[PDB]
Amino acid sequence: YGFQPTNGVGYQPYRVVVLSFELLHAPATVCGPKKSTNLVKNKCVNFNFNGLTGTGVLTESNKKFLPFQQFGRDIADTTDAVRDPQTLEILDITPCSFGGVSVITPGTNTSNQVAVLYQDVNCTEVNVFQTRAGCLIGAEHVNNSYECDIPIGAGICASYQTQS
Amino acid sequence: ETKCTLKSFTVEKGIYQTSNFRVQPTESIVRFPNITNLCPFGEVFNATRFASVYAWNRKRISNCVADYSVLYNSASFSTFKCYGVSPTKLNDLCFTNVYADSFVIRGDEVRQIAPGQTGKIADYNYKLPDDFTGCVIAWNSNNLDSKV
Amino acid sequence: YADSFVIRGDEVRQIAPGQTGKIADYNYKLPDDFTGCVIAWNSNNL
Amino acid sequence: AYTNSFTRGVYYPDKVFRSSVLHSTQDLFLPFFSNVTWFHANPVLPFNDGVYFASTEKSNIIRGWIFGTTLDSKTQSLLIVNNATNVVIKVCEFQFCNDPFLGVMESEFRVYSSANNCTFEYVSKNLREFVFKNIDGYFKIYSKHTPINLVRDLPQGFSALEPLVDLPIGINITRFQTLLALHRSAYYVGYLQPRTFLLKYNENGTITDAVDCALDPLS
Amino acid sequence: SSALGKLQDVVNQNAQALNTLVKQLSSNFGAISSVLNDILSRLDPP
Ligand SMILES: *[C@@H]1O[C@H](CO)[C@@H](O[C@@H]2O[C@H](CO)[C@@H](O)[C@H](O)[C@H]2NC(C)=O)[C@H](O)[C@H]1NC(C)=O
Ligand SMILES: *[C@@H]1O[C@H](CO)[C@@H](O[C@@H]2O[C@H](CO)[C@@H](O)[C@H](O)[C@H]2NC(C)=O)[C@H](O)[C@H]1NC(C)=O
Ligand SMILES: *[C@@H]1O[C@H](CO)[C@@H](O)[C@H](O)[C@H]1NC(C)=O
Ligand SMILES: *[C@@H]1O[C@H](CO)[C@@H](O)[C@H](O)[C@H]1NC(C)=O
Ligand SMILES: *[C@@H]1O[C@H](CO)[C@@H](O)[C@H](O)[C@H]1NC(C)=O
Ligand SMILES: *[C@@H]1O[C@H](CO)[C@@H](O)[C@H](O)[C@H]1NC(C)=O
Ligand SMILES: *[C@@H]1O[C@H](CO)[C@@H](O)[C@H](O)[C@H]1NC(C)=O
Ligand SMILES: *[C@@H]1O[C@H](CO)[C@@H](O)[C@H](O)[C@H]1NC(C)=O
Ligand SMILES: *[C@@H]1O[C@H](CO)[C@@H](O)[C@H](O)[C@H]1NC(C)=O
Ligand SMILES: *[C@@H]1O[C@H](CO)[C@@H](O)[C@H](O)[C@H]1NC(C)=O
C-alpha cells in the first residue's frame, strides 16, 4: 500500500476487526454482563439468585453451608436458605405472611358492629389485641370470665355486652 | 363481605371465614456473580501493532465477561455492522467462542466486506461465508498509521 | 364485523387465533377467544 | 488382581445443602462391595459410564489421565496432566504415544507428539479418589484426598467425594488411560451404574453414611 | 416412666398425609415442568 497523509478520502488506513461466533455443541457458556442490584432485607420481595426464583422475606442466618453448596432446602423439599453469589453469605428465606380473615358478628338482628380476626398474624402487619389465634381488631379485652359465647380459640371467646 | 359470602341479607351470631389475606412483594431484586474474568478487549482497542490483510490474525476466546454494551454505545468508528442479530440482543447471550481477525485496509474498499461480495479482498486476500453471525467494526487510523 | 384488507401471500397463516409474527404482532391481531371465519383469495389480477 | 471396595465412591450429587435428614437419590454410583480391578507399577481401559479411580503413594507417580474415543488425531480428546508445577487441562487433537508417560535432569513428557486445533486450554501415605463422568457435553470431576496410614493398599471406610473442576470439554468419550513418572535416577478402576441410594446428612450438611438399596433384603 | 401407641398413631397418620400433600406440588402430571414461572417463561399464552 502506498500511503501518505495528503491522500484523498478513502485512501486512509482503516483498522478492521471482524467477529465470528461459535454455537455448535456444548452448553458451557461464559455469557456476557449480568446486572446485580444490592439487596434489601426484612421485606416481602421477588428474589432471583442465579435462577432460583421465588418470593418472600430474606433475613440473615446462622447456618454454615459447605463451600460448594449454593442453597439449602428442608424436608418436603422447599427452599429455605440461599447463598448470594457476591457476598458469599447465606440468607434465610421466610414466606411472606398470609392467613384467613374471620368476622365476629353479634347477630345482624341485634347490631351492625363487627370485630375482625386475622388468623395467626402478628398485629404489626395489618382496640387491637393479640391472641394466640391471631390479631383481633374491634373488640375490647375485659378482665372478667364468662361462659363462652362465640369461640375465638386458644381459650378466648367474644360477646356483645354493655353496647360493645 | 359476610352478607356476600353467606348469600343472605340476614346473618346470625357467630364467627365466619370470609376471605384470605396476604402481604404483597414490595419490589424485586436480582443477584448474580461478579465476573472473575473482565476478559480481554483492549489489546485490539487502544493503540497497537496490527497486521497485513493476508496476515489476518485469529483468536480462540475463553470464558469471560463481555462488555459490548460499551462498544455498542461507543460509535466512534466509521463502521459498526453486524449481519446477524442486533447488538441490543447480543449483550445477554452465551456462546462457545467468538473469533477476532484483524488487519488494516483502505477506506474506499470497506464495502467489499459483506458476506457475499466481490473484489480482490473478497475474491483474494480474505473470504467470508455467505451466511453470517458476527459484526464488523472499522475506523480510520490516518492520524497514526499514515505518515509523511 | 367484516374486516377487509390485503396482505402478502405468505402471512395468510398469520390471521389465526393465537400466534406470533411480524404481521400478527404489529398490524393485526385476533383474540385467542375468536369465533368466526377467515376467507382469503388471491389478488394480483386486480 | 481384583479387590473389593466396601463403601467407596459416594459423591454429593447436587449443590443442595441439607441438615440432619435422610435423603434418597437415583443416580450413577459405584455399587457397594464391588469388583474393582487392581493395577501395579498402563493400558487403555473403557469408560462406558463414569469411573471411580483411587490411588496410593507418598511420591507422585500418578500424573493424570487421558481421555477420549481414539486417543489420537482424526477425533478430539481431553488431556489432564501435572508436572512438578501444577495441573494442565487441555483439549486439542493429539497424537498420543501408544505407551505415553513422563520421565524424572528431571526431563519428561514423551506423552504426545501433536497439539493441533486446541479448543480449550488451561494452565496454572496418601489416598486420592476421583469420580469422572460425562453428561450433556459437561465433563464432571469429583475428588477427595484422604490420608491413609498404610502405603499402597485399598482401605475400608466412608468418605464422600466433593465436586471440583468442570467445563464444556465434551469430546465424546469411550476410552481412557493413565500417566506415570518413570524411574531414571497401585491404582484401581471401578465403573458406575444407575443405582438408588439413601444418604444420611449431618447437621453441618456432610454425608456421613449411606445405604445401597439393592444389596440385600435388609437394605 | 420406663405404651401410648394409639395416641402416637393418629399423630403419625395426619403428618404422613400432610407431607404427601406438599410432596405433590413437585410432580408434572404430564407437563414440561412443575413450576408456573417456567411455563410462563418458555411458552406463549396459547
Ligand atoms: C465482587 O467484587 C467486590 C468488589 O467489586 C468484592 O467486594 C470485596 O469483598 C471483600 C470480601 O472478600 C471485602 O473485604 C472488600 O472490602 C470488598 N470490596 C468492595 C469494593 O466491595 C467481592 O468480594 C467480589 N466477590 C466475588 C465473589 O468476586
Ligand atoms: C486508551 O488509553 C488511553 C491512555 O491511557 C486513554 O486515554 C485517556 O482518556 C481519558 C478520557 O478521555 C483522558 O482523561 C486521559 O488523558 C487519556 N490518557 C492520557 C494518557 O492522556 C483511553 O481512554 C484508552 N481507551 C479506552 C477505550 O479505554
Ligand atoms: C329478631 O328480630 C325480630 C324483629 O325485630 C324479633 O321479633 C326477634 O325477637 C329477633 N330475634 C331475637 C331477638 O332473637
Ligand atoms: C409480634 O411482633 C412483635 C414486634 O417485634 C414481637 O415483639 C412479638 O414477639 C411478636 N409476637 C407476638 C406473639 O407478640
Ligand atoms: C386486667 O388485670 C390485670 C391484673 O394482673 C391488670 O394488670 C390489667 O391492667 C387489667 N386490665 C384491664 C383492662 O383492666
Ligand atoms: C471379579 O470378576 C472376575 C471375573 O472372572 C472373577 O474372576 C473374580 O473372582 C471377581 N472378584 C470378586 C471379588 O468377586
Ligand atoms: C508443565 O507442563 C505444561 C504443559 O504444557 C507446560 O505448559 C509448563 O510450562 C510446564 N511447566 C514448566 C515449569 O515448564
Ligand atoms: C483441524 O486440523 C486439521 C489439520 O491441522 C485441519 O485440516 C482442520 O481444518 C482443523 N479443523 C478446523 C475446524 O479448522
Ligand atoms: C458421539 O458418538 C455417537 C456415535 O453413536 C454419535 O452419534 C454422536 O453424534 C457423538 N456425539 C456428538 C456430540 O456428536
Ligand atoms: C460440624 O459438626 C460437628 C459434629 O457434627 C459439630 O460439633 C460442629 O459444631 C460442626 N461445625 C463446625 C465444625 O464448624
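The residues of chain D that appear here are 27-67, 81-143, 153-172, 187-247, 264-297 by Swiss-Prot count, in order.
Header entry for method reads electron microscopy, 3.4 Å.
Using the three backbone atoms N, Cα and C, a Cβ is placed for every residue, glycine included.
D:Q52 to H appears in Swiss-Prot as a known natural variant, with the remark: In strain: Omicron/EG.5.1. Taking Cβ-Cβ distances under 8 Å and a sequence gap of 6 or more within the same chain, the neighbours of D:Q52 (variant position) are D:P272, D:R273, D:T274.
Annotation for D:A67 (variant position): spatial neighbours D:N81, D:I100, D:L242, D:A264, D:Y265, criterion Cβ-Cβ under 8 Å with sequence separation of six or more. For D:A67 to V, Swiss-Prot lists a natural variant annotated as follows: In strain: Eta/B.1.525, Omicron/BA.1.
When secondary structure is read from DSSP and collapsed to three states, D:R102 (variant position) falls in the coil class. D:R102 (variant position): 20 other CB atoms within 10 A of its CB, across all protein chains. Per Swiss-Prot, natural variant D:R102 to I is noted as: In strain: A23.1.
When secondary structure is read from DSSP and collapsed to three states, D:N121 (mutagenesis position) falls in the strand class. Quoted from Swiss-Prot, the note on the mutagenesis of D:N121 to Q is: Partial loss of biliverdin affinity.
Swiss-Prot gives this note for the natural variant D:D138 to Y: In strain: Gamma/P.1. In this structure, D:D138 (variant position) belongs to neither helix nor strand by DSSP; it is coil. Cβ neighbours of D:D138 (variant position) (same chain, under 8 Å, six or more residues apart in sequence): none.
A natural variant is reported in Swiss-Prot for this position, D:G142 to D, and the note states: In strain: Kappa/B.1.617.1, Omicron/BA.2, Omicron/BA.2.12.1, Omicron/BA.2.75, Omicron/BA.4, Omicron/BA.5, Omicron/BQ.1.1, Omicron/XBB.1.5, Omicron/EG.5.1.
Quoting Swiss-Prot on the natural variant D:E154 to K: In strain: Kappa/B.1.617.1. In this structure, D:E154 (variant position) belongs to neither helix nor strand by DSSP; it is coil.
All chains included, 13 other C-beta atoms sit within 10 angstroms of the C-beta of D:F157 (variant position). Here Swiss-Prot notes a natural variant, D:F157 to L, with the remark: In strain: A23.1, Omicron/BA.2.75.
Record note (Swiss-Prot) on the mutagenesis of D:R190 to K: Partial loss of biliverdin affinity. Under DSSP, D:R190 (mutagenesis position) is assigned to a strand (E or B) in the three-state scheme. In sequence order, D:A93, D:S94, D:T95, D:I101, D:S205, D:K206, D:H207 constitute the residues six or more apart from D:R190 (mutagenesis position) in its chain with CB-CB distances below 8 Å.
What Swiss-Prot notes for the natural variant D:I210 to V is this: In strain: Omicron/BA.2.75. There are 17 other CB atoms within 10 A of the CB of D:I210 (variant position), with all protein chains counted. When secondary structure is read from DSSP and collapsed to three states, D:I210 (variant position) falls in the coil class.
Where Swiss-Prot documents D:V213 to E as a natural variant, the accompanying text is: In strain: Omicron/XBB.1.5, Omicron/EG.5.1.
One entry in Swiss-Prot concerns the natural variant D:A222 to V. Its note says: In strain: 20A.EU1. In the three-state DSSP classification, D:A222 (variant position) falls within coil.
Secondary structure at D:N234 (mutagenesis position), taken from DSSP and collapsed to helix, strand or coil, is coil. What Swiss-Prot says about the mutagenesis result for D:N234 to Q is this: Increased resistance to neutralizing antibodies.
Each residue contributes its Cα atom, and for D:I210 (variant position) and D:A222 (variant position) these two points are 15 Å apart. Other Cβ atoms within 10 Å of the Cβ of D:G142 (variant position) number 14 in total over all chains. Put simply, D:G142 (variant position) is 7 Å from D:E154 (variant position) when counted between their Cα atoms. Taking Cα separation as the measure, D:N121 (mutagenesis position) is nearest to D:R102 of the recorded positions D:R102, D:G142, D:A222, D:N234. The CA atom of D:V213 (variant position) is located 18 Å away from the CA atom of D:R102 (variant position).
DSSP assigns D:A67 (variant position) to coil in the three-state reduction, outside any helix or strand.
When Cβ atoms from all protein chains are considered, those within 10 Å of D:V213 (variant position) total 11, not counting its own. Summary: among the recorded positions (D:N121, D:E154, D:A222, D:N234), the fewest other C-beta atoms within 10 A of the C-beta are counted at D:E154. Ranked by CA distance from D:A222 (variant position), the recorded positions D:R102, D:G142, D:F157, D:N234 have D:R102 at the top as the closest.
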